[PDB]
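A.B. asks: Got a structure for you, questions after.
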Amino acid sequence: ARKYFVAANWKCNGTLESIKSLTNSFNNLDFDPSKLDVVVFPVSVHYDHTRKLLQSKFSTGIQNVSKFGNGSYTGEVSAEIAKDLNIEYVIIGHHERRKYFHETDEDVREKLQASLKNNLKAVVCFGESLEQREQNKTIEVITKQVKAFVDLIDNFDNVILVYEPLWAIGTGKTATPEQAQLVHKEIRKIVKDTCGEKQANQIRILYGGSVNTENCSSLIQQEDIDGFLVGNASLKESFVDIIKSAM
Amino acid sequence: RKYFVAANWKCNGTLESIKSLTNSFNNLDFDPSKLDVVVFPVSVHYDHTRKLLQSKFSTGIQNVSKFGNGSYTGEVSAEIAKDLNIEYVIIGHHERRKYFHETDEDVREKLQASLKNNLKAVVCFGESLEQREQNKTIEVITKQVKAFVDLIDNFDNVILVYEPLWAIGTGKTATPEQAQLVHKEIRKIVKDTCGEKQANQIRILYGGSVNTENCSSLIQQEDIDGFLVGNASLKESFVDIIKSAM
C-alpha cells in the first residue's frame, strides 16, 4: 500500500508566538511517522523556529527552492544550502509562484533537478485554469506539466505530486472529490506509461485544492488521492483532525 | 553622514563556513553608533547568523515581498520580518532585476511595505553598458530613483546603492573617480526631487566590485558613504573593508 502524505502549506503567514502555539497542539497528536508522512512548510525565515518546536514525527520543508546552485543570485535559496541544513522537503511549482512570479514549466524542471541532485524530497505542483478546463484541455495541460519534469524522478517515494484545481480556486466553481479522483487517476496513468507500472503504483498524488475538516475524509477515501497539500486549514489547531483522516 | 558597510553573501554558505566567518567578524572591535555594519545572509541562514553575530553587527535579508501576509507561497512579507526583528532588507538588486522579472514598480511596492513595517531598506539601482555608452546614465538612474524616492520620509532609514552594471560581468572596470561621479549625480537627483537637506543626509553606497585593495580609495570619495560587498564579504578579510570606513 501507498504511505499517505499530509502536508501543511502555511504560505506567507505566521508569527513566532502563533507558531509556538500551533506546533504545541500539533505535537499532542500521536501518530507513527513510519506509516504516515506529515510535513509542515513554514516561511523560510521561520524554518529553524518551526523545526526546533516540532517533534521528530513531523517532517519539515521549505515553500520554494532555487533553480540555481550556489553563487551570485541575491535572494535565492539553493538546494545545496537546504541539504546542509538537513531540510527534507521542498515545494516546487505552486500555482501562486506561477501566477505572480513568472515561474514556468522549465523553472519547475530545473528546481526538481537541483533538489534531487542534493538529496532533497520534492512536492511538485501542477494543474489547469478555468479557461483550460472549459475548453476540455484538462488532460492536455496536465500531460504537458507532468512530462516537463517526470523523467527526473529517480525515487518514487521521494517525489510527491500535487494536483491544483485552479478552475475551482478564486472562481465560482467547486471541485468534488471524484472530479479530483479522475484527474489523479489520469496523472498516475501518465506516470505508468512514462516511468513504469510499479513506479506509478508507488508515487503519492495529493489533492491541492481547498481542504478542510469536513471534506478531508471524502477526499482521502478516493483510490488515487494519497493525501493533501493543505492551505488555510493548516494554520488552525483543527489541522490535527485532517491528519487523523489519513491515519 | 554615518558610513554603512554591508555584507551581501548572496546565495552562498554552509553552517560551518558561516561559523568560521562570523568568528573573524566578531573579533573586530568597532562602535555601532559611529558605523553601520550589516550582514545579509540567506533567509534560511538568518537565525543561525543572527545568533552567532554579536549585536554590533546589524542583520537583514536579501529580498522582501511586495505582498503582505496571505496566500503567497514562498514569500517573506515585511510584517513577518518585523516580527522576527529583521532590521534591514535589500530591494532592487540587479540579479533579481535580471533573473527574476523584478521591475521598478516591484521596487516601489517593496519599499512601501518595508517602511510601513518599520524596516530599513537598502535600495539598489544602476545602468547597463549599452545605456552608459548611449549617454543614458543620468536618464536611467533618474527614472530608477524616481520610482521609489517619494516614499522616503526618514532619510536615515533608506540607503541607496549604485550598481555599475556596465562594470559587472563585462570586461570593463570602474575607477574610483567614475564611481564618485555617479554618486554625485545620484545625490543631485535626491536634491532636485526631495531637497538639499535630504540629499546631504542619505547614504549612497558603491555596489560594484569591492575588495581589500580598492576600498580605501573608494570610501575617501566625497559622495561614497560605504559599500554593498559581494564576493569579498564571504572572506575573513572583509574586516579590512570595514576598517577602511572606520
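In chain A, numbers come from Swiss-Prot; the residues present are 2-248, in order.
This deposition comes from X-ray crystallography, 2.0 Å.
Cβ from N, Cα, C; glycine included.
Annotations for this protein, taken from Swiss-Prot, read as follows:
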- A:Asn10, A:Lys12, A:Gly171, A:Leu230, A:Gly232, A:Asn233: D-glyceraldehyde 3-phosphate binding site (BINDING)
- A:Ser73 to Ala: 3-fold decrease in substrate affinity; when associated with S-96 (MUTAGEN)
- A:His95: active site, electrophile (ACT_SITE)
- A:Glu165: active site, proton acceptor (ACT_SITE)
- A:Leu167 to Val: 3-fold decrease in substrate affinity; when associated with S-96 (MUTAGEN)
A.B. asks: Are any of the binding-site residues A:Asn10, A:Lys12, A:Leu230 near chain B, where near means a Cβ under 8 Å from a Cβ there, and if so which?
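C.D. replies: Near chain B, the qualifying binding-site residues are A:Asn10, A:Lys12.
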A.B. asks: If you count other C-beta atoms within 10 angstroms, which of the recorded positions A:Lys12, A:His95 is the most crowded?
C.D. replies: A:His95
A.B. asks: Taking only same-chain residues 6+ apart in sequence, whose CB is under 8 Å from that of A:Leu230 (D-glyceraldehyde 3-phosphate binding site), what do you get?
C.D. replies: A:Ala8, A:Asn10, A:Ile92, A:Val124, A:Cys126, A:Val163, A:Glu165, A:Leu207, A:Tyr208, A:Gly209, A:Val212
A.B. asks: Going by C-alpha positions, which of the recorded positions (A:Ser73, A:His95, A:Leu167) is nearest A:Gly232 (D-glyceraldehyde 3-phosphate binding site)?
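C.D. replies: Of all the candidates listed, A:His95 is nearest in space.
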A.B. asks: For the residue listed as 'active site, electrophile' and A:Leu167 (mutagenesis position), what Cα-Cα distance in Å is obtained after rounding to a whole number?
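C.D. replies: Pair distance, Cα basis, whole Å: 11 Å.
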A.B. asks: Between A:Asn10, A:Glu165, A:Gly171, A:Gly232, A:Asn233, which of the recorded positions has the fewest other CB atoms within 10 angstroms in the structure shown?
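C.D. replies: Counting other Cβ atoms within 10 Å of each of the recorded positions A:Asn10, A:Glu165, A:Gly171, A:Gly232, A:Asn233, the minimum falls on A:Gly171.
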A.B. asks: A:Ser73 (mutagenesis position) has how many other Cβ neighbours within 10 Å of its own Cβ?
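C.D. replies: By my count, 18.
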A.B. asks: Cα-Cα, whole number of Å: A:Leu167 (mutagenesis position) versus A:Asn233 (D-glyceraldehyde 3-phosphate binding site)?
C.D. replies: 16
A.B. asks: Counting across all protein chains present, how many other Cβ atoms fall within 10 Å of the Cβ of A:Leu167 (mutagenesis position)?
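C.D. replies: Its Cβ has 24 other Cβ atoms within 10 Å.
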A.B. asks: According to DSSP, folded down to helix, strand and coil, what is A:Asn233 (D-glyceraldehyde 3-phosphate binding site)?
C.D. replies: helix
A.B. asks: Quick one: Cα separation, A:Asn233 (D-glyceraldehyde 3-phosphate binding site) versus A:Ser73 (mutagenesis position), in Å?
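C.D. replies: Distance between the two Cα atoms comes out at 35 Å.
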A.B. asks: Give me the Cα-Cα distance between A:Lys12 (D-glyceraldehyde 3-phosphate binding site) and A:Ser73 (mutagenesis position), rounded to a whole Å.
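C.D. replies: Cα-Cα, rounded: 26 Å.
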A.B. asks: I need the CA-to-CA distance for A:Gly171 (D-glyceraldehyde 3-phosphate binding site) versus A:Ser73 (mutagenesis position), whole Å please.
C.D. replies: 37
A.B. asks: Tell me the coarse DSSP state (helix, strand, coil) of A:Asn10 (D-glyceraldehyde 3-phosphate binding site).
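C.D. replies: For A:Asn10 (D-glyceraldehyde 3-phosphate binding site) - judged by DSSP and reduced to three states - the answer is strand.
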A.B. asks: What three-state secondary structure does DSSP assign to A:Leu167 (mutagenesis position)?
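C.D. replies: A:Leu167 (mutagenesis position) sits in a helix per DSSP.
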